[PDB]
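Below: one structure, written as structure tokens.
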Amino acid sequence: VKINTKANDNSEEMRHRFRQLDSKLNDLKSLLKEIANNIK
Amino acid sequence: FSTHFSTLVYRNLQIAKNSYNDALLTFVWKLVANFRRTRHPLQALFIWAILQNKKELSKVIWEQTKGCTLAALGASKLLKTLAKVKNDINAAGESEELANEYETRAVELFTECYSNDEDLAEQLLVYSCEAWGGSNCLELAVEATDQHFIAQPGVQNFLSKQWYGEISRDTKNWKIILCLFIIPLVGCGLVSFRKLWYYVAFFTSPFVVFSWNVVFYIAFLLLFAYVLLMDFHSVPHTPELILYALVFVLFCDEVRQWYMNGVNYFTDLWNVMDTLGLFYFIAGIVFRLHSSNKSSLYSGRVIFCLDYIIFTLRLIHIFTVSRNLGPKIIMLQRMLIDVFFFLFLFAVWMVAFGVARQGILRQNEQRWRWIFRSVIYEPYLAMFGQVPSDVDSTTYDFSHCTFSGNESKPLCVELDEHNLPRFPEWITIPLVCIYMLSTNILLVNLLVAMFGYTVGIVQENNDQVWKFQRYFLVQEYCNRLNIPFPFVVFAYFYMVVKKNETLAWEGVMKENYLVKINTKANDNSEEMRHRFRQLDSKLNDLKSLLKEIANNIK
Amino acid sequence: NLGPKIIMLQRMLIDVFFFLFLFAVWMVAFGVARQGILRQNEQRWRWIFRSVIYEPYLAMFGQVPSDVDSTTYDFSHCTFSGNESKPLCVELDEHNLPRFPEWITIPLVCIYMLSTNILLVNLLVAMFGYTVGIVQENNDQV
Ligand SMILES: CC(C)CCC[C@@H](C)[C@H]1CC[C@H]2[C@@H]3CC=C4C[C@@H](OC(=O)CCC(=O)O)CC[C@]4(C)[C@H]3CC[C@]12C
Ligand SMILES: CC(C)CCC[C@@H](C)[C@H]1CC[C@H]2[C@@H]3CC=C4C[C@@H](OC(=O)CCC(=O)O)CC[C@]4(C)[C@H]3CC[C@]12C
Ligand SMILES: CC(C)CCC[C@@H](C)[C@H]1CC[C@H]2[C@@H]3CC=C4C[C@@H](OC(=O)CCC(=O)O)CC[C@]4(C)[C@H]3CC[C@]12C
Ligand SMILES: CC(C)CCC[C@@H](C)[C@H]1CC[C@H]2[C@@H]3CC=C4C[C@@H](OC(=O)CCC(=O)O)CC[C@]4(C)[C@H]3CC[C@]12C
Ligand SMILES: CC(C)CCC[C@@H](C)[C@H]1CC[C@H]2[C@@H]3CC=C4C[C@@H](OC(=O)CCC(=O)O)CC[C@]4(C)[C@H]3CC[C@]12C
Ligand SMILES: CC(C)CCC[C@@H](C)[C@H]1CC[C@H]2[C@@H]3CC=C4C[C@@H](OC(=O)CCC(=O)O)CC[C@]4(C)[C@H]3CC[C@]12C
Ligand SMILES: CC(C)CCC[C@@H](C)[C@H]1CC[C@H]2[C@@H]3CC=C4C[C@@H](OC(=O)CCC(=O)O)CC[C@]4(C)[C@H]3CC[C@]12C
Ligand SMILES: CC(C)CCC[C@@H](C)[C@H]1CC[C@H]2[C@@H]3CC=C4C[C@@H](OC(=O)CCC(=O)O)CC[C@]4(C)[C@H]3CC[C@]12C
Ligand SMILES: CC(C)CCC[C@@H](C)[C@H]1CC[C@H]2[C@@H]3CC=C4C[C@@H](OC(=O)CCC(=O)O)CC[C@]4(C)[C@H]3CC[C@]12C
Ligand SMILES: Cc1cccc(COc2ccccc2C(=O)N(CCCN)Cc2cccs2)c1
């Protein structure tokens, strides 16, 4: 477990979090587009 | 080649070829002259681009040539020789850097090749050149003193396999050395032949020939010493005739070396030493044959003694391949400057002290031998811990000195009106004390410190130089008849009386090496910014589409 | 306290062997040359080795071989024949004067002393210093 923690201490998860946020934003944009299409 | 070839570069190349010349310079010069006035067009283009200092274009052209290691080695040699003639300071760095870069490229490519298949790598190494420069990779690296390429594990392993010959490289040295003495032990399984026929295989190995030559040289030295010390008479006896016979074959080998090579053969120090030793031996024989006159015999004996010193000092050179003493012997020649500095300081102090003491003790010696004896020899002996003496009146005695120069004794000290010595001790004694302090202690300790620093500094690359010299010696031994020294005269007399899969594999490994370099460069892992920019552009496009949809709705 | 140093002691054989090799080469050369140019046909092995090896060996410790200069040479210690247990007398010429020239013997001994007593010992000191510096890293482990 200590070896695994030392390996994971890279702290590169920021890129993964940013990618997840971008995917969520894309999903929100798609939902907004669908709502706009439904309105018209 | 006719028009786009730079005129300045053309003139410089012409001057270098006409002035220095070399096995490769002549070839490139002739090719350039022919084109201006196997065809190998890629090699010609590579040379044209490299002679004009086009690093990137030269690298691009290099990736297309079939023989890449040989081309890189030739390029490094060409750049080094061109820089050796250049006078501009700025270009001297650029040419050296480019040559080093190409040498590194060749080293890396050969390391990649050897790690895949040793046999094919060795075949490529021995692969003869198709008139690229008239030589293969090893010869070009040697002529370009590319020590890195010769010091890498693959070339050293190849040289070791060639050196041990048929005998397996994984054979204990002591076992083979023991088997050398007792012949019948070779039949037994003590010695391997992994690589009757066994005898020929054992005796054709240059290792065994070298060992036998060492044994015979030691025996020759023993015989020489015995003749000098115990069996020297007016008329030479059988042992001295045997000694002359043994020297004759060495003289014949020296003449053969003079014939194969030329005046360049005398550039090396040890060849000069050998020639001087042989000439001294001949002069000693000439003096000795005058049995009637004893003075000639004594002169011949002295000449033989000096020649014996010369012969004996060569063991240091011959034993520079043992792999334990070799590196230290190689480093030995790296400490001349410290010795010269020490000798300079010591000589200055010696002259000053000797002249002062002789002047303040004795007047008008008029004999040169005693002048130098008192001025140089006695102060020189102080280096080893003995005081010059004669500086204090108490220990001085008049029995050893002579008032006149008729006898072979030092001149007596100047005496005053009362027949007492005239020199004052209160300046002589401090003088000798200061001289001893300066010479015996400070200088020796300073020399020790300088030797320590030099040893520390030069240990980094000593093994590389030793490996280069090992290659030289191994090639020298393999090049000659490869016969034991005492039995080479027969070979001389008889010979006088009577007398591309590899390139494709190299290209594939070159492509693999280029791909590896590209991967190493791309390992930066900076693509995250590009991915983020692409995501931002996609988001902007989605926003524009949403705005268009909203506009369409209203 | 002494253990690590004793352990490191066995790490300096190669330097000693190199020093002994060079010293032996020089010793043999100088001894043979001097014996040949001073005396002829000793015929006794013990004195041969005494003059060729032992006396030059003593030069390692700072004493000059001697017998190279005619001034200090005396005939009392030497014997013309080998009956006695003394070194053989130097070869004499027609006028009963020693025959060897000093202008080659003296430089020979000076060069030998310079090469052996000073250069070799200092080189050994330097090699010992380097070896001590290098091997101190893992001596405690051994
Ligand atoms: C005939 C009598 C008077 C001579 C006896 C003296 C021995 C001490 C000499 C004779 C031959 C010598 C050997 C001749 C050949 C070699 C091989 C040499 O080792 C290598 O060649 C290493 C090569 C490498 O791998 O680089 C070291 C010296 C050695 C053992 C010599 C060591 C000393 C020996 C045994
Ligand atoms: C003016 C008078 C005093 C004449 C003096 C001449 C000597 C100083 C010459 C004669 C023989 C020479 C030597 C022959 C052999 C050697 C060993 C050699 O040692 C090495 O080079 C070690 C490195 C290697 O050879 O691989 C260096 C030159 C030296 C001392 C030579 C240079 C100096 C010597 C003693
Ligand atoms: C006494 C007089 C009348 C004759 C002169 C004798 C010398 C010419 C001989 C006697 C023994 C020989 C030595 C026997 C053993 C060795 C060790 C040898 O060094 C090695 O074995 C290195 C091997 C390695 O490094 O592994 C070099 C030669 C040497 C000094 C030999 C060189 C010449 C010596 C001193
Ligand atoms: C650090 C180094 C360079 C200094 C050397 C220290 C001592 C070895 C020297 C310094 C001054 C010297 C002294 C200078 C003068 C004399 C008088 C001299 O006797 C005389 O006066 C000679 C005339 C006479 O009276 O007969 C005997 C030596 C002595 C004590 C010298 C002996 C050694 C001394 C103490
Ligand atoms: C009455 C007193 C105050 C006079 C000064 C006493 C000391 C300061 C003197 C006496 C002897 C001198 C020394 C005599 C010889 C030398 C070697 C000399 O070395 C060199 O300059 C290069 C040559 C070499 O290294 O041997 C340096 C100074 C030193 C130590 C001298 C420096 C000053 C010393 C110690
Ligand atoms: C005089 C003749 C007739 C008899 C021979 C006497 C020696 C056998 C004895 C006398 C005193 C002894 C020594 C007394 C003290 C010491 C120090 C001792 O070293 C330590 O104490 C190391 C301890 C540490 O490292 O902390 C090793 C033995 C030694 C040299 C002893 C070893 C043997 C010696 C020299
Ligand atoms: C041919 C003639 C001249 C015979 C010469 C034999 C000697 C050279 C032998 C006899 C006793 C030996 C010694 C017995 C004890 C020691 C101490 C020993 O020192 C160490 O190993 C220190 C490291 C440790 O022991 O932990 C090394 C071997 C040595 C010198 C031995 C090797 C050499 C000696 C003096
Ligand atoms: C740096 C080292 C290796 C060089 C040694 C320096 C001096 C110690 C040597 C160099 C040349 C030698 C000289 C060479 C020749 C002679 C003549 C010699 O006297 C003779 O001529 C003997 C015959 C006679 O006249 O009776 C006395 C020694 C001397 C001055 C030698 C004494 C010491 C000298 C100056
Ligand atoms: C008339 C003049 C111009 C002749 C040359 C004078 C000096 C350059 C000679 C005289 C004595 C020579 C020295 C005599 C002995 C040695 C030991 C020798 O050492 C070795 O090669 C290995 C053996 C060892 O280290 O002792 C190196 C050269 C050196 C300093 C010789 C180098 C050249 C020296 C200083
Ligand atoms: C003073 C003097 C003069 C000539 C020869 C020597 C002994 O030199 C060696 C001793 C042992 C092993 C090899 C050598 C050595 O290199 N040659 C080549 C010399 C190149 N000029 C001598 C050899 C003859 C046959 C095989 S080897 C010494």
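Residue numbering in chain B adheres to Swiss-Prot, whereby the residues present occupy positions 497-533, 557-714, 724-1027, 1050-1104 in order.
Determined via electron microscopy, 2.8 Å.
The backbone N, Cα and C atoms fix where each Cβ goes, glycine too.
Lifted from Swiss-Prot, the feature list:
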- B:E782, B:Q785, B:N799, B:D802: Ca(2+) binding site (BINDING)
- B:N821 to Q: No effect on glycosylation or ability to form functional channels (MUTAGEN)
- B:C929 to A: Abolishes ion channel activity. No effect on cell surface expression. Reduced glycosylation (MUTAGEN)
- B:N934 to K: Reduced ion channel sensitivity to cold stimuli or menthol plus cold stimuli (MUTAGEN)
- B:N934 to Q: Abolishes glycosylation. Shifts threshold of temperature activation from 26.5 to 24 degrees Celsius. Reduced cell surface expression, association with lipid rafts and response to cold (MUTAGEN)
- B:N934 to D: Slighty reduced ion channel sensitivity to cold stimuli. No significant effect on ion channel sensitivity to menthol plus cold stimuli (MUTAGEN)
- B:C940 to A: Abolishes ion channel activity. No effect on cell surface expression. Reduced glycosylation (MUTAGEN)
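Here the features listed in Swiss-Prot are placed on the structure.
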residue : record               : Cβ neighbours (10 Å)
B:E782  : Ca(2+) binding site  : 16
B:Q785  : Ca(2+) binding site  : 14
B:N799  : Ca(2+) binding site  : 16
B:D802  : Ca(2+) binding site  : 20
B:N821  : mutagenesis position : 11
B:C929  : mutagenesis position : 15
B:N934  : mutagenesis position : 7
B:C940  : mutagenesis position : 16
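Each residue contributes its Cα atom, and for B:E782 (Ca(2+) binding site) and B:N821 (mutagenesis position) those atoms are 32 Å apart. A separation of roughly 37 Å, to the nearest angstrom, links the Cα atoms of B:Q785 (Ca(2+) binding site) and B:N821 (mutagenesis position). The Ca(2+) site, placed at the center of the C-beta atoms of B:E782, B:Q785, B:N799, B:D802, has further neighbours from the same chain whose C-beta lies within 8 angstroms: B:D781, B:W786, B:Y793, B:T803, B:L806. For ligand 10, the neighbouring recorded positions among B:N799, B:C929, B:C940 are B:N799, by Cβ distance under 6 Å. Under DSSP, B:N821 (mutagenesis position) is assigned to coil, being neither helix nor strand in the three-state scheme. Distance between Cα atoms for B:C940 (mutagenesis position) and B:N799 (Ca(2+) binding site): 50 Å, as a whole number. B:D802 (Ca(2+) binding site) is 45 Å away from B:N934 (mutagenesis position) when you measure Cα to Cα. In the three-state DSSP scheme, B:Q785 (Ca(2+) binding site) falls into the helix class. The two recorded residues B:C929 (mutagenesis position) and B:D802 (Ca(2+) binding site) have their Cα atoms spaced 46 Å from each other. Comparing B:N821 (mutagenesis position) with B:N799 (Ca(2+) binding site), their Cα atoms are 34 Å apart once rounded.
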